[PDB]
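Visitor: If you scroll down you'll find the structure; I have some questions about it.
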Amino acid sequence: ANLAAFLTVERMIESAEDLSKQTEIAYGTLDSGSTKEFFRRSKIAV
Amino acid sequence: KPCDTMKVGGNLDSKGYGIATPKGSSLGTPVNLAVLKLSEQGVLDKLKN
Amino acid sequence: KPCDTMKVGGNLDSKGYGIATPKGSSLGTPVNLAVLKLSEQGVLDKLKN
Amino acid sequence: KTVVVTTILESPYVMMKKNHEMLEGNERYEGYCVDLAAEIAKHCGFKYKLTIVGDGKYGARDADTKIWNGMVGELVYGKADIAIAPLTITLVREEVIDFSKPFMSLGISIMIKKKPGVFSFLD
């Protein structure tokens, strides 16, 4: 039964929202770049 | 639906849809800036969705 | 290598790298045509590969 | 006639050759942007000299000083004439300089740190 569970399950954070939710993990960008400006001038909630 | 067909493989070339105007139109200059302002605002993503 | 890192998720936004020139440069007009000629020829795909 | 070409060492776009201590001229630089600039100058016929930015920054503006840094500051302030580089298009930079049609598309993404045993049958 347990072998089957291993194989069955095997057959099944990975997005930006999951990153914004997690504050323990630290994320950053280049200091002077389109990425920082894009985040700064953005209007989306995430 | 009906979903009677499918897309296969990858994109042969990459291009983009672009607003057009006749040579010397006064609209040409502002349409570029309008597109960039919409891109900053994220409007195009909302319309696409 | 070393491939000790990985990409996660998909692309949040779409943008494009673009050659730049100062306002009023005489090179700006021809560089656009050079870029379009390369795109049509498919040189950029070969360089990318 | 010769063009002042601005770039940054962001592989594989621009990267120095092996044993570059003895490499000089435009030959010391190899990459994708250097090739692209080659064919741009070929089709235009112009001449180009590959130059790096000391500040080593792609470019941005200080919302308080209204000053431009990196490639954009260089081109707007006259220290150069063109940027065959991995520079990204955006609204703010277009207001002050003229871009071309994109030569490659991209998107933001996230980077993170990343075999059956012989006796796996006992697992």
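We're sticking with Swiss-Prot numbering for chain D, so the shown stretch reads 414-527, 532-540, in order.
Determined by electron microscopy, 3.5 Å, according to the entry header.
Note: Cβ is positioned from N, Cα and C throughout, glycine not excepted.
Pulled from Swiss-Prot, these are the listed features:
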MUTAGEN   D:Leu504 to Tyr  Promotes dimerization. Strongly reduced desensitization
Visitor: According to DSSP, collapsed to three classes, what secondary structure does D:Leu504 (mutagenesis position) have?
Guide: helix
Visitor: Can you check which residues sit near D:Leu504 (mutagenesis position), meaning Cβ under 8 Å from its Cβ, same chain, 6 or more apart in sequence, and list them in order?
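Guide: Result: none.
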